[PDB]
Amino acid sequence: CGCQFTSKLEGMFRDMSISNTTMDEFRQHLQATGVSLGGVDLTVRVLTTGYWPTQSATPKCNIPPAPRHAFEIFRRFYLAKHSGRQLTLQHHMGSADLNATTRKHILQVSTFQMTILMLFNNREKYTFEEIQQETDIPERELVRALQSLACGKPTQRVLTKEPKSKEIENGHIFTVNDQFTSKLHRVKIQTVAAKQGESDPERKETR
Amino acid sequence: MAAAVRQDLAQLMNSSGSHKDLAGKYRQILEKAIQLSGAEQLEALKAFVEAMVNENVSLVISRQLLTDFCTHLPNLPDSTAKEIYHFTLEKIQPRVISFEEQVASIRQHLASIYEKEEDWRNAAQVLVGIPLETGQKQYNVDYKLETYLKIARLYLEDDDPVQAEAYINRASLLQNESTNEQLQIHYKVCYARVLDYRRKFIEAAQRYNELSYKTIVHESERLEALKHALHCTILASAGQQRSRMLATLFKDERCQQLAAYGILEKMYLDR
Amino acid sequence: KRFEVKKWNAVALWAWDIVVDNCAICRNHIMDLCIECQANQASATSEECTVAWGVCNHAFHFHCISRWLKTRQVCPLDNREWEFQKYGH
Ligand SMILES: [Zn+2]
Ligand SMILES: [Zn+2]
Ligand SMILES: [Zn+2]
């Protein structure tokens, strides 16, 4: 090809290069002490806005506490040793491992349901109203993220509810089941990425 | 009796129940703390602030009780309440991304208090700290314009151009979005003041002359703006633009009213 | 607690500002016109002279770096090196 979006790919790969350079320099940073904890095992990445698009709107959702501390530390570093540019927060991407606890099976949360798990860490037995009122949580993407732990789950359920039903209600309580059958210590719930057909909307807008 | 208030707050934090009942109990505790005075009231309100920012307390409960606390404080005079304002401003950092209306109100109140004690430097420092750009509260254009205007006005008497120049830049950036006519007039007055201050006496004279032929501006304020235009024109770099401005200013009769009437008469009529 | 977060794989986006209050080719300012236009009036039509932003985030008046690309040479910071990523501050 020529140079129209080959530069877009150049920047895309530049972003990965800068991400790994930042990863190794940050590893040197936490090798030299680190004061408090909360940065137990973190993987923060540096990507530019001119090569990774926003997606829809640059959302402004909330952040879980350990992720809050990680984002604050990364922002302080980027404003201290990479000054001249400020970060913008968005909510579409990422992942995390949720250490649950007869064995200790570690879960996986894709940056959306981990706010609900934050509210549960504070105190569980919440409901849809609790996670929609005190979270500043987005639209039905929230429903898809939440149904991952409860709806359509095999016999490794980690977020059980009393009103057993297919459709989602409002006043329904969440609990936890140990589920010793889930011997896997890195069980993940990959409800996202169900298809890759590129639904008409995005195709039409980019056309 | 601040220890009793702190113990009650700690016990209520671990209590389980409906949101309305907990909010009412916490509001009663806050009212009891306000009824105190001196160091006891200071420590009780500090404990209340610490409890509100605590992770355990509900989001709605925390935000609403901080709002009520911030509304009750202006009743207490300009005193150690300012110290607890600083303490609360420092306190809001784990939840500074969830709610910022309380932070913005605290910053505005602290800036007003500093302006009361002839302190534009510290009021400017406080009011700069507002995160207007974020949009996570999505402040309407009028509020951002008012905040930037206040910072620019504060910086004019603190005498620090660089940051006020950038703030005027951003106020102009978001300026062509706002609605209020009186706010626009105030912004134009402040911009003309900035132009007069920096070196832009000719541009300040132009802006003041443009604002002089207005209606909503007070006749006294219109006369003051015209006097500023006249003084800027006299002090401006003497050239073609200054000559044209002097010729234009030789038409207003309220120019003739002013004491510098003779001065620009001498300027334009050549001597 | 019953659930505890162990890892995180966040993606952090950033924006480029390097806000300053000066120019290069006209030596006046980021805003408030340039050498080739001087005043605000005299056939401006809402002042058709804005700030141009490059891919490297350097900021000039559009007219300034436009004539820079036109007058001396086009090779220095050509379409391969200098892009046009924004118009206005
Ligand atoms: Zn220019
Ligand atoms: Zn021009
Ligand atoms: Zn450019």
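Numbers in chain C track Swiss-Prot; the residues on display, in order, are 20-108.
Per the header: electron microscopy, 7.5 Å.
Using N, Cα and C of the backbone, Cβ positions are placed for all residues, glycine too.
Annotation comment: Swiss-Prot describes C:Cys42, C:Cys45, C:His80, C:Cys83 as Zn(2+) 1 binding site. Sequence-distant contacts (6 or more apart, same chain, Cβ under 8 Å) of C:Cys45 (Zn(2+) 1 binding site) comprise C:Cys53, C:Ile54, C:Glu55, C:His80, C:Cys83. Secondary structure from DSSP puts C:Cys45 (Zn(2+) 1 binding site) in coil.
Taken from Swiss-Prot, the feature Zn(2+) 2 binding site covers C:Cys53, C:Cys56, C:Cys68, C:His82. Around C:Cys56 (mutagenesis position), the same-chain residues six or more apart in sequence whose CB sits under 8 Å from its CB are C:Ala63, C:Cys68, C:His82, listed in sequence order.
Just so you know, the Cβ of C:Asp97 (Zn(2+) 3 binding site) picks up 10 other Cβ atoms within 10 Å once every protein chain is counted. Annotation comment: Swiss-Prot describes C:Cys75, C:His77, C:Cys94, C:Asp97 as Zn(2+) 3 binding site, evidence class experimental evidence.
Experimental mutagenesis at this site is recorded by Swiss-Prot as C:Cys53 to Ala, annotated: Strong reduction in ligase activity; when associated with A-56. For C:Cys53 (mutagenesis position), other Cβ atoms within 10 Å of its Cβ number 20.
Under its mutagenesis entries, Swiss-Prot includes C:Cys56 to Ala with the note: Strong reduction in ligase activity; when associated with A-53.
A mutagenesis experiment is reported in Swiss-Prot for this position, C:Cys75 to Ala, and the note states: Strong reduction in ligase activity; when associated with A-77. The local packing around C:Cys75 (mutagenesis position), expressed as other Cβ atoms within 10 Å of its Cβ over all shown chains, amounts to 13. In the three-state DSSP scheme, C:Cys75 (mutagenesis position) falls into the coil class.
The note that Swiss-Prot attaches to the published mutagenesis C:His77 to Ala is: Strong reduction in ligase activity; when associated with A-75. Annotation for C:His77 (mutagenesis position): same-chain Cβ neighbours under 8 Å, separated by at least 6 residues, are C:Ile37.
Around C:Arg91 (mutagenesis position), no same-chain residue six or more apart in sequence has its CB under 8 Å from its CB. What Swiss-Prot notes for the published mutagenesis of C:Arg91 to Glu is this: Impairs UBE2R2 activation by neddylated Cul2-RING(FEM1C) complex.
In sequence order, C:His48, C:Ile49, C:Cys53, C:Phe79, C:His80, C:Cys83 are the residues of the chain that are 6 or more apart from C:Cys42 (Zn(2+) 1 binding site) and have a CB within less than 8 Å of its CB. Between the candidate binding-site residues, C:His80, C:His82, the densest Cβ environment within 10 Å is the one around C:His80. Cα-Cα distance from C:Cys94 (Zn(2+) 3 binding site) to C:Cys75 (mutagenesis position): 17 Å (rounded to the nearest whole number).
Take the mean position of the Cβ atoms of C:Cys53, C:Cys56, C:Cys68, C:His82, the recorded Zn(2+) 2 site; other residues of that chain with a Cβ within 8 Å of it are C:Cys45, C:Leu52, C:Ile54, C:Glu55, C:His80, C:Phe81, C:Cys83. Counting neighbouring Cβ atoms within 10 Å of each of the binding-site residues (C:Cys68, C:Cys83, C:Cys94), the lowest count belongs to C:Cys94.
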